[PDB]
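Trainee: Attaching a single structure in structure tokens format; questions to follow.
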Amino acid sequence: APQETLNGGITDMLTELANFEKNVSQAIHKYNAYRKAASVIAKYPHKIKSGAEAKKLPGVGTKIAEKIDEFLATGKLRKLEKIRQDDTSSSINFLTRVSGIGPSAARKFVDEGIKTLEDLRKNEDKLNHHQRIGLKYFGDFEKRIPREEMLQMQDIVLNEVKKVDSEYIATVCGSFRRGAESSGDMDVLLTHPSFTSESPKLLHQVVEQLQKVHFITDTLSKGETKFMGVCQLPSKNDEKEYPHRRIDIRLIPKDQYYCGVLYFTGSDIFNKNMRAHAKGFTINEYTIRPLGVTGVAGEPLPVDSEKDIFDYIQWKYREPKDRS
DNA sequence: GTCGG
DNA sequence: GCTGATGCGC
DNA sequence: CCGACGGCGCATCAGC
Ligand SMILES: Nc1nc(=O)n([C@@H]2CS[C@H](COP(=O)(O)OP(=O)(O)OP(=O)(O)O)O2)cc1F
Ligand SMILES: [Ca+2]
Ligand code: NA
Ligand code: NA
Ligand code: NA
Ligand code: NA
Ligand code: NA
């Protein structure tokens, strides 16, 4: 992609606006509007000279064009400069960095004068379990995970899953599967021949084994098909500890596995494109369905490889590396 | 906020 | 007790 | 003008 020195001032401005819309205004559609605009501008291979120029791009409209004109004329946006100074809004925005504190919790905290991590720390009884864990690992959860460490993590997960039952299949998806040099977390998809579209404790026994070997250290949420938690690589006799990392584990039916793998591999942006580009078809995380004459989705087609799904749409098979 | 019925 | 709604992360 | 904009699983809240 183009160098960030091209339009980084504009992209950074739009992303900061997007965050205030999500976290303070609770205006999720304006957050996505600003993100879309920032993304289309990030990809534009020219230094923008005017709001009119940017307005030609899809997702940039009248108001972002006007903001780009103020930014180019002054190096700032009055509106952003003001909200950055605002103790209430800045504090709400900041607290949403804690995993489990969304815009609603953040506002409620700030309204009670709880505005900093220090205030959260003093008020543990006002936090739910997930929020306590997000606070405990605030710094670690914002660190990226080098690929080297992801491989070590993958080694542990695959070894322990097979130890519980050698018929499991486990696949690390997300940016790792796309060969990224670092990841934000570990996404694991799990299946087992006994669990299909029509069919005990298959997710639990895996989570329990990873806990028994002290890889999984905390649990954010855990149901029959989705686990969200925290893990940590072991360190040698005295290296400093590794950071705690986020890990998800999803149990998916065997006959929907490849649609699962495709979906959770991503990127989010690739999937949107692959879905939008689907001829008389609709693809979700579970299935690929042929749309009828009226646009109604019919029955799921059988799938025994990611490629089958590319075939159905006559889409040129991209490998995970090329789904960016 | 942007798009498009 | 329970159902359904909302918040949340992704 | 005005509605769509992603949808899922789990934790927790609101209310019967
Ligand atoms: N909000 C999201 N909704 C999605 O459907 N997705 C889908 C399902 S998961 C897949 C991309 O996965 P992630 O969200 O794990 O992001 P990633 O692994 O590509 O990136 P990162 O290394 O986790 O930062 O695309 C992603 C989202 F972030
Ligand atoms: Ca991920
Ligand atoms: Na609002
Ligand atoms: Na435009
Ligand atoms: Na948060
Ligand atoms: Na109810
Ligand atoms: Na993820």
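Here Swiss-Prot sets the residue numbers for chain A, with the shown residues being 6-204, 208-286, 289-334 in order.
Per deposition record, X-ray crystallography, 1.8 Å.
The backbone N, Cα and C atoms fix where each Cβ goes, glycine too.
Swiss-Prot lists A:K60, A:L62, A:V65 with the feature K(+) 1 binding site, giving experimental evidence as the kind of evidence. According to Swiss-Prot, the Na(+) 1 binding site annotation covers A:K60, A:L62, A:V65. Taken from Swiss-Prot, the feature Mg(2+) 1 binding site covers A:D190, A:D192. Summarising the annotation, Swiss-Prot assigns Mg(2+) 2 binding site to A:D190, A:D192, A:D256. For the mutagenesis experiment A:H34 to G, the note given by Swiss-Prot reads: Decreased 5'-dRP lyase activity. Decreased ssDNA binding. Experimental mutagenesis at this site is recorded by Swiss-Prot as A:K35 to R, annotated: No effect on 5'-dRP lyase activity. Where Swiss-Prot documents A:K61 to R as a mutagenesis experiment, the accompanying text is: Abolishes ubiquitination; when associated with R-41 and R-81. Among the mutagenesis experiments that Swiss-Prot reports, A:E71 to Q is described with the note: No effect on 5'-dRP lyase activity. No effect on structure shown by circular dichroism. No effect on ssDNA binding. Looking at Swiss-Prot, the entry for mutagenesis of A:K81 to R says: Abolishes ubiquitination; when associated with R-41 and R-61. Record note (Swiss-Prot) on the mutagenesis of A:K84 to R or A: No effect on 5'-dRP lyase activity. Quoted from Swiss-Prot, the note attached to the mutagenesis of A:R152 to K states: Slight effect. Abolishes methylation by PRMT6 and impairs the polymerase activity; when associated with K-83. Among the mutagenesis entries in Swiss-Prot is A:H285 to D, noted as: Affects DNA-directed DNA polymerase activity; contrary to wild-type enzyme, the mutant efficiently extends mispaired termini in gapped DNA. No effect on secondary structure shown by circular dichroism.
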Trainee: Give the subset of the recorded positions A:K60, A:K61, A:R152, A:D192, A:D256, A:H285 lying near ligand 1, defined as CB under 6 A from any of its atoms.
Mentor: A:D192
Trainee: Which whole-number value in Å describes the distance between the Cα atoms of A:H34 (mutagenesis position) and A:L62 (K(+) 1 binding site)?
Mentor: 19
Trainee: Counting across all protein chains present, how many other Cβ atoms fall within 10 Å of the Cβ of A:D192 (Mg(2+) 1 binding site)?
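Mentor: Total other Cβ atoms inside 10 Å, all chains included: 21.
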Trainee: I need the neighbours of the Mg(2+) 2 site defined by A:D190, A:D192, A:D256. Which other residues of that chain put their C-beta within 8 angstroms of the C-beta centroid, in sequence order?
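Mentor: For the Mg(2+) 2 site the neighbour list reads A:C178, A:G179, A:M191, A:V193, A:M236, A:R254, A:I255.
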Trainee: Sorry to bug you, but what's the C-alpha spacing from A:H285 (mutagenesis position) to A:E71 (mutagenesis position), rounded to the closest Å?
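Mentor: Each residue's Cα considered, A:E71 (mutagenesis position) and A:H285 (mutagenesis position) end up 32 Å apart.
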Trainee: Output: those recorded positions from A:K35, A:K60, A:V65, A:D190 whose CB lies less than 6 Å from an atom of ligand 2, in sequence order; none if no residue fits.
Mentor: A:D190
Trainee: If you check the recorded positions A:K35, A:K60, A:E71, A:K81 one by one, which have a CB less than 6 Å away from any atom of ligand 7?
Mentor: none
Trainee: Please compute the Cα distance from A:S204 to A:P208 in Å; 3 residues between them have no coordinates.
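Mentor: Here the Cα-Cα span across the missing residues works out to 9 Å.
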Trainee: Can you count the other CB atoms that lie within 10 A of the CB of A:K60 (K(+) 1 binding site)?
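Mentor: So the Cβ neighbour count for A:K60 (K(+) 1 binding site) comes to 14.
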Trainee: Let me know how many other Cβ atoms fall within 10 Å of the Cβ of A:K35 (mutagenesis position).
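Mentor: The Cβ of A:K35 (mutagenesis position) has 16 Cβ neighbours within 10 Å.
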Trainee: Out of A:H34, A:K84, which of these mutagenesis positions shows the lowest number of other CB atoms within 10 Å of its CB?
Mentor: A:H34
Trainee: Whose Cβ, among the mutagenesis positions A:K61, A:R152, A:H285, has more other Cβ atoms within 10 Å than any of the rest?
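Mentor: Comparing the mutagenesis positions A:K61, A:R152, A:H285, the most crowded Cβ belongs to A:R152.
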Trainee: Helix, strand or coil by DSSP: which one applies to A:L62 (K(+) 1 binding site)?
Mentor: coil
Trainee: Using C-alpha positions only, work out which of the recorded positions A:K60, A:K61, A:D190 is nearest to A:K84 (mutagenesis position).
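Mentor: Among A:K60, A:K61, A:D190, A:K60.
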Trainee: Helix, strand or coil at A:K81 (mutagenesis position), per DSSP?
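Mentor: For A:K81 (mutagenesis position) - judged by DSSP and reduced to three states - the answer is coil.
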